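Scroll down for the structure; my scribbles are underneath it.
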Amino acid sequence: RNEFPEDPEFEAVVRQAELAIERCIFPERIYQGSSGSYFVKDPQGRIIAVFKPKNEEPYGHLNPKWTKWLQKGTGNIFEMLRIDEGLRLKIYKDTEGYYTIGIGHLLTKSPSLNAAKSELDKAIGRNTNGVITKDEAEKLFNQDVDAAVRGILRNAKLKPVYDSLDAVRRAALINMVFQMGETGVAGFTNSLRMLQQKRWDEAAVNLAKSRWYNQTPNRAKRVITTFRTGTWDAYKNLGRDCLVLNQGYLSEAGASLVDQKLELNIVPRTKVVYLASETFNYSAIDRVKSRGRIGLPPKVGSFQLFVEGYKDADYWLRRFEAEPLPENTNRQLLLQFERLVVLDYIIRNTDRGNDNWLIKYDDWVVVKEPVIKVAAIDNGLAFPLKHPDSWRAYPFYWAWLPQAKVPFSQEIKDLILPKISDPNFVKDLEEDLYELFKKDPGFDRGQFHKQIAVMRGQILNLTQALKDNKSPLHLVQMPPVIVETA
Ligand SMILES: Nc1ncnc2c1ncn2[C@@H]1O[C@H](COP(=O)(O)OP(=O)(O)O)[C@@H](O)[C@H]1O
Ligand SMILES: Nc1ncnc2c1ncn2[C@H]1C[C@]2(CO)CC[C@H]1C2
């Protein structure tokens, strides 16, 4: 299902990719990144493209790094709880004020610290003085996990649900019985009903209203969604929470869509593309049904054209500092840089570093070629649901570069103000992004609107920075805003 009549060059590169696969010259897995990235090659073995399947994304289901994790099944209860309970080597108080130690191990509900210390020496087998070791905390931990499992299986109300749950939800029920114990979780009898009948969004609500959750909502909500989605997603990124969970390929393409409309031309053309390759990471089911013929299903991903002759922004800027560019070349760098800032600001890039963009440094009817040129790669971490909570965690790295000190050139204002000042352009931009993002099965209209709000707020700021001839740096000091509808 791959066709792009609007862009026949792109389609042609895609056609070489498929053909090369038919010929068993497979996209090869990039070592140089975290690993759901491939070098697409053509039938002659040259590298024509970079491909990032959605399901191999960092939060991705078929991500190679996290598959080992998915193998464990219920056996993830240990890490799950390590994450919720942390580790402490000295007596502390829990949320309710009860004496605790190691990984969530409750000593007593008594107010006396020596009751607790007493209860602790009994457990460990020595005089602890309220302080235990890593191994001691781990041994308490297993026993406490065993005890939880026993609590569930010794019980008539819990066991039925537990046996009917998939490996991941089972881990969630153990989590609760770790925290509240056998008798406590069995007082949820309603929610156990839903869990038993498999209705997840029903139950995901009732656990939302309890004395529990009320006490430990951050954790409770983490379990509730492990119940709702049958997955580990609440346990892999607490938190980014600035970004939609697994839509990087759409970020990637979207970044390229924006570049196209603003006519920046720093983003190598990127689109949503389907490919099947033996080199990808597929479920075992899929591997088997291929007959080893049916063949592998195509995966949906971002397909980004490959550009040659470029090096790390980092690589070049380091050299230009020791041996500075002549004014005329250096002005070409700056003009390229402005385009980058405009891109990143508009799409609100969250992870542009000096490794994430590339530089290439080399009367009449035709324009002399530029010596210097900028490619913006690795755009899948943009389009956030909202501004980051601590600007220090997700900054704009290029802001600390000296080039960020230079006032926006009239050239960028000329390129950019007529577009982003035209409400029909920004409208059109939102329709194009919409037609792009909605194609995702996990698309959510409410999430989209939030994304757009940020984008509209970024545009609002950019417009005035440009009118006032601010530097890129003064632009980022402008307080972040969102433009919200309803
Ligand atoms: N890379 C960056 N990304 C976002 N903002 C930046 C960046 N570099 C500098 N700034 C801006 O510089 C300003 C100086 O820090 P400031 O926020 O005043 O300190 P504080 O956080 O204590 O108020 C900030 O408002 C911030 O917006
Ligand atoms: N479109 C691209 N063209 C050329 N090189 C790229 C591209 N995207 C990424 N890279 C390099 C940066 C890497 C990190 O993502 C490390 C080597 C490749 C991939």
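Start at 1 and count along the chain as shown; that gives each residue its number.
Header entry for method reads X-ray crystallography, 2.6 Å.
Cβ atoms here come from the backbone N, Cα and C positions, even for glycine.
Residues or ranges marked as ATP binding site in Swiss-Prot (evidence: experimental evidence): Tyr31, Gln32, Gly33, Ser34, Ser35, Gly36, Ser37, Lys52, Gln304, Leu305, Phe306, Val307, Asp378. What Swiss-Prot notes for the published mutagenesis of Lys52 to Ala (Swiss-Prot position 152) is this: Abolishes enzyme activity. Per Swiss-Prot, mutagenesis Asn63 to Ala (Swiss-Prot position 163) is noted as: Reduces enzyme activity. According to Swiss-Prot, the mutagenesis experiment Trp66 to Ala (Swiss-Prot position 166) carries the annotation: Reduces enzyme activity. Record note (Swiss-Prot) on the mutagenesis of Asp312 to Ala (Swiss-Prot position 269): Reduces enzyme activity by half. The note that Swiss-Prot attaches to the published mutagenesis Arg318 to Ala (Swiss-Prot position 275) is: Reduces enzyme activity. For the published mutagenesis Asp351 to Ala (Swiss-Prot position 308), Swiss-Prot gives the following note: Abolishes enzyme activity.
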For the C-alpha pair, I'd like the distance in angstrom between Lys52 (mutagenesis position) and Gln304 (ATP binding site), rounded off. 9
Report the member of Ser35, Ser37, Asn63, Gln304 (the recorded positions) whose C-beta atom has the most other C-beta atoms within 10 angstroms. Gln304
Which listed residue (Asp312, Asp351, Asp378) has most other Cβ within 10 Å, given these are recorded positions: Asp378
Would you mind reading off the Cα separation of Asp312 (mutagenesis position) from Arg318 (mutagenesis position), to the nearest angstrom? 10
For ligand 2, the recorded positions of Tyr31, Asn63, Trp66, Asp351 whose CB is under 6 Å from one of its atoms are none
Euclidean Cα distance (Å) for gap endpoints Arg293 and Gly292, 16 residues missing: 8
Which has the fewest other CB atoms in a 10 Å radius around its CB: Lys52, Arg318, the listed mutagenesis positions? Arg318
Among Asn63, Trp66, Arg318, which are recorded as mutagenesis positions, the nearest neighbour of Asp378 (ATP binding site) by Cα: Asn63
How many other Cβ atoms are found within 10 Å of the Cβ atom of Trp66 (mutagenesis position), counting all protein chains shown? 18
